[PDB]
Amino acid sequence: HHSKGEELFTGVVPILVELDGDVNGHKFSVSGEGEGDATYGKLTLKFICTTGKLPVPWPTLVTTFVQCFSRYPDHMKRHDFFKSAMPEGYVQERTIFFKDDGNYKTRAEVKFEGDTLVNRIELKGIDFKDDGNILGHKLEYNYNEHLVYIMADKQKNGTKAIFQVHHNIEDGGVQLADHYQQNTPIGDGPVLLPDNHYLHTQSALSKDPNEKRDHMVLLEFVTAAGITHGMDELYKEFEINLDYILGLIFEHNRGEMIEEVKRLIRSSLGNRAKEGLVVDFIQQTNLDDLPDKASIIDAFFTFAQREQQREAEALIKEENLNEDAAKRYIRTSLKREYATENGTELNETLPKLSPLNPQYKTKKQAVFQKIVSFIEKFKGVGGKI
Amino acid sequence: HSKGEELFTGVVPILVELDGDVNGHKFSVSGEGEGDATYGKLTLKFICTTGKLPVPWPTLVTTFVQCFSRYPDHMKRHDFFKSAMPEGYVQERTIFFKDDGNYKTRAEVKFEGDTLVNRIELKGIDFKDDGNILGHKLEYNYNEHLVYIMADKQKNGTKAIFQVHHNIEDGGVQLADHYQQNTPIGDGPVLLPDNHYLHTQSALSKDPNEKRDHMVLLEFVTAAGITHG
């Protein structure tokens, strides 16, 4: 763990959201509840407008209605400010400029009140136009994905963020919402000050069909990334996580290695299918020989690559694939990181007979299904086949 | 889905020519390299042929070929960029630098023989002399961004709106809001997309043997935002 606050989010945590708002004098209240699971960057929240009709559209309020619930992958966990401020919490303030229209100004405390995470918000909006997209209710009931760019702010001992939301307008076009954001600790305890990075967020809006009131059901996933710049290759979160995990293998000096690989691989996402591969690697190499962090990485990819060839050679015989076609198809799939039933590359692998009757599926299906499984396991390993 | 798609199955060489005028400061830039739409990968080297580049290099990255985007199979229906090929498209932008001037750009993106060519006239006005642009205050670096694409039915093409964050050296951010239009040069049928975006990752560097003012760009562009058939 990087902070004591991090431990409070290892499981499912209940959430309350309370918002009082005022937009061009139209007052309103909103109550919200549900939960979040930071291991999966997941949020489920339901919001009711307790005062009747909401005078602004629901989507414009999503951002304002708990980033302590982002999924920081293991290799970046030292940059999770939001969790490190818990339980005392943090103050989150924002101005939100709707282009060609008014702005919201929001102040919130986000903190544990008991074993619940509470977000209490004051919202003042001004200078909105009556025929505008906000007060005129012209925004689609939907939501785009965004990158939330986060920078440290040493002076306030917390963070800044800047990002631009796209609210799709009904009948076409986009209404932009530039967010400026400040997050300051409530307490005086040690916090984690991040390097520049971002949060990748996805959100989906729905209606509860048994809810007579004005409301929004929200489902949202948030993953942190973008901690590294100047990359020679496409970001692949799971490749970076796997390197990191192997990192922990050099620095665990001196049977308990096999329980920590298992443990970290299992609460991480994306490399679950590589557990057996890494565990084999530990049980089959004198790790005291390999000197540093870069050399155990090279030792595992050389070994993962031998296993890659063995398992390709093995599947090819088990299903009696035409060798050349299979090796082309498999190579392409490894480079592209998925296998496709499209084209004719798959069909070219398929023989007239095979050793095993697929009982319940076609030949194509059986061969496809065994290869997708192989690709999942070895995506990223590299090497020749 | 489109006949233009067939032209992008392999490595395609690229030429980039730009003429630039920012606050009366003129400049030319030549660029070359390749694009593999299979991996969404671009490799490009840019040289200022006129001497010193009078704006920072990062500010020109977006201006310097989204037809090389990796569209996943279930999204190829939405790849306008390739569908307009080989006759190609016009790509127009305004890029608004916050608390500073704007660039306006007009470019033809098209095949010439076996080569994908991007030809750009760029004009910039109202820049501050000790602004982040003319004062060369921007980091030599780049952040990932999403590029939000929308159809434009009337102009038989697409629009895009997105915001680039240029890190100011020694603290803060200079934003750059991009408004973009893409229209086919040809009369042929093209593909009109449902809303989606392009995730764009860029790395900037220097060739150690080039003496001229220059930029090496390694970039990956992947389409996303739709998850069904």
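The chain as shown is numbered from 1 upward.
For this deposited structure, the header notes the method as X-ray crystallography, 2.5 Å.
Note that Cβ sites are derived from N, Cα and C of the backbone, with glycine treated the same way.
Quoted from Swiss-Prot, the note on mutagenesis experiment B:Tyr142 to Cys (Swiss-Prot position 145) is: In mut1.9; shifts fluorescence lifetime from 3.03 to 2.74 ns. Under 8 Å, Cβ to Cβ, and six or more positions away along its own chain, B:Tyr142 (mutagenesis position) finds B:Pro58, B:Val61, B:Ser202, B:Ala203, B:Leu204.
B:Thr200 to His, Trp or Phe (Swiss-Prot position 203) appears in Swiss-Prot as a mutagenesis experiment; the accompanying note says: Results in significantly red-shifted excitation and emission maxima. In sequence order, B:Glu144, B:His145, B:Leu146, B:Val147, B:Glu219, B:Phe220, B:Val221, B:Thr222 constitute the residues six or more apart from B:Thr200 (mutagenesis position) in its chain with CB-CB distances below 8 Å.
With a 10 A radius on its CB, B:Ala203 (mutagenesis position) counts 17 other CB atoms from all the protein chains. According to its DSSP assignment, B:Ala203 (mutagenesis position) is in a strand. Annotation of the mutagenesis experiment B:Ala203 to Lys (Swiss-Prot position 206) in Swiss-Prot: Abolishes the tendency to dimerize and leads to monomeric fluorescent proteins.
Counting every protein chain shown, the number of other Cβ atoms lying within 10 Å of the Cβ of B:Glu219 (mutagenesis position) is 22. For the mutagenesis result B:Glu219 to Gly (Swiss-Prot position 222), the note given in Swiss-Prot is Suppresses the 399 nm excitation peak, leaving only the longer wavelength peak at 475 nm.
Proximity to chain A (Cβ-Cβ under 8 A) holds for B:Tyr142, B:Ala203 out of the mutagenesis positions B:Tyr142, B:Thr200, B:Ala203, B:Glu219.
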